[PDB]
Amino acid sequence: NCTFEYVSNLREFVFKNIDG
Amino acid sequence: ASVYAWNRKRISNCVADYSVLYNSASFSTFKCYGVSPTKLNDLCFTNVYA
């Protein structure tokens, strides 16, 4: 059941989930 | 697929152009219910079943 699929030292990331 | 084993396709996140299908004489039947067949491109829904 897949509803989405996308394909494209210090590293910072911010992950959040707001309003879907 | 057979009519009793009707196949269902799920459509999430993809732009589509229902004008090249509505303008096609190949389709012997194009009838819409609850939504006008002309004004179709403006509508927006979260998911589509085929």
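Quick note: numbers on chain A are straight from Swiss-Prot, i.e. 165-172, 188-199, in order.
Quick check of the header: electron microscopy, 2.8 Å.
Yeah, the Cβs are placed from backbone N, Cα and C, and that goes for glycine too.
Feature list (source: Swiss-Prot):
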type	residues	note
MUTAGEN	A:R190 to K	Partial loss of biliverdin affinity
VARIANT	A:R190 to S	In strain: Gamma/P.1
**Fill in**
A:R190 (mutagenesis position) has its Cβ surrounded, within 10 angstroms, by a count of other Cβ atoms equal to 4
**Request:** Name the secondary structure element type, per DSSP in three states, that contains A:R190 (mutagenesis position).
**Result:** coil
